[PDB]
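Chemist: The structure's right below; bear with me while I get my questions together.
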Amino acid sequence: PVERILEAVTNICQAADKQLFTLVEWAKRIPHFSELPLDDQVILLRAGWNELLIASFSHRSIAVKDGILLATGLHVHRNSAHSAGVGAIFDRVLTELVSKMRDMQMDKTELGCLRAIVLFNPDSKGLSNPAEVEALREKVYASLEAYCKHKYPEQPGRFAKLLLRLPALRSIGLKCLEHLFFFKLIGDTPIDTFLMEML
Amino acid sequence: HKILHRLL
Amino acid sequence: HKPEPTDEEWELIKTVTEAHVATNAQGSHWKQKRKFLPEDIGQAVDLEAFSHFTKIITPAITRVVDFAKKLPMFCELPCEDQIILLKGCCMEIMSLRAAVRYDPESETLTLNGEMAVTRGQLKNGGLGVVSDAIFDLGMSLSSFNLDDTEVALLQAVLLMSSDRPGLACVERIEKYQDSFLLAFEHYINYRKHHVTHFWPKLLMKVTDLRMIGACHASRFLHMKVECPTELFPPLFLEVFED
Ligand SMILES: N[C@@H](Cc1cc(I)c(Oc2ccc(O)c(I)c2)c(I)c1)C(=O)O
């Protein structure tokens, strides 16, 4: 039932507080997520948001050639990236993701599930009950396989290929983490209040 | 581009 | 319904399988031909430990390349892409190969099918955290109990990664991967694994592997920061040097 999922300084600070809000509310609208212990929910979010965010705009940038569309509609051309020293990482997103997403015509349904899998990452350290989380993930790509079997029966390998973008998505996630800092430098437990409130 | 080539 | 592999696919299956088999060290008698690395070696970047891994890593690397050459499709690629594919999936496949050789009774991995090392040993050997990533994987693959074929297919798919940087015949490589994946998916249907969600679960491993090779790449940078350049074998360098 990925239908409930599909239905789901003063300048730069305006966003993020909105993106993060939209991400949290997106996760809350995800099956069984709001049922997990408070701590287990925040740990997941904080362990995935990187890839989740990147999975979002990567699919949104399918309608753009050699560019990325972000929250503020601020289209980003690869000319700025290479000029900012992030050309390499930028290109990966276009070829490994944006490209692959376009060439397969990945729909919002598939994107949503893929992002749902990501969230339910049972490997995340510290969470109280992993068995329960990996359960949820199973149930998640359980639906995904059936969707691909009915929605696109003329292509059996679709389901499979859908997952094989997560790897790319992962390693790219990592580069972004290494690139960006600041937030992390704010010591541990810098963000938990909000996550506790949105909860 | 080196030892790889000769191994090919 | 579960579509079993076709005749044109079984041909590719026996091809890849044979390709893996002839290139996996110690064949099927690895358990008896393995030697436990001295518990003293690598205590809590151990020069000694490292020197032993690197002293047996070059055959592994080559054996990987041999697996590639025993694949017609791969032989159809330009030398440019041919090199790139290897450089990328190299650490991944070796990792797979090592991880599928995990022994719960001993909690050790078998490098080159002859060298048993523990989590700690392989960690202090230069890999560091990667070691965990790998052992953990091996632990996970334990319940899968993959056979040569299913392992060969993974290696096959790992090789044909159409997202490696600098590739030319991208749509060409991607087509190959799609071929393997098709047969891969059908083969397990044939195997009729009784476990729930086997195919997906397995595919996630591809994520895990791609992340290992990556952390390994960052490890290599730190390795040449601590360890000397002379302690590195030529082939090894060429493989992970830009
Ligand atoms: N056992 C594999 C071959 C294999 C050989 C070795 I040495 C391994 O450890 C590494 C690898 C890279 C490094 O930089 C360091 I330091 C240690 C692994 I993991 C695998 C096979 O059977 O193909």
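Going by Swiss-Prot, the residues shown for chain A are 231-238, 265-455, listed in order.
So how was this one determined? The header says X-ray crystallography, 3.2 Å.
In case you wondered, yes, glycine gets a Cβ from its N, Cα and C as well.
Just lifted these from Swiss-Prot, have a look:
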MUTAGEN   A:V280 to A  Abolished ubiquitination and degradation by UBR5
BINDING   A:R316, A:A327  all-trans-retinoate binding site
BINDING   A:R316, A:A327  9-cis-retinoate binding site
MUTAGEN   A:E434 to N, Q, K or A  As a heterodimer with NR1H4, impairs interaction with coactivator NCOA1. Impairs transcriptional activity
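For the listed features, I'd like the structural context: burial, neighbours, distances.
Modeler: A:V280 (mutagenesis position) falls within a helical segment according to DSSP.
Neighbours of A:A327 (all-trans-retinoate binding site), defined as other CB atoms within 10 A of its CB across all chains, total 15.
Classification of A:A327 (all-trans-retinoate binding site) by DSSP places it in coil, neither helical nor stranded.
Annotation for A:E434 (mutagenesis position): no same-chain Cβ neighbours under 8 Å separated by at least 6 residues are found.
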Chemist: Please give the Cα-Cα distance in angstrom between A:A238 and A:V265, rounded to a whole number; the 26 residues between them are not modelled.
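Modeler: Cα to Cα across the gap: 29 Å.
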Chemist: Would you mind reading off the Cα separation of A:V280 (mutagenesis position) from A:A327 (all-trans-retinoate binding site), to the nearest angstrom?
Modeler: 15
Chemist: Return the residues near A:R316 (all-trans-retinoate binding site) by Cβ distance under 8 Å, restricted to its own chain and a separation of at least 6 in sequence.
Modeler: A:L325
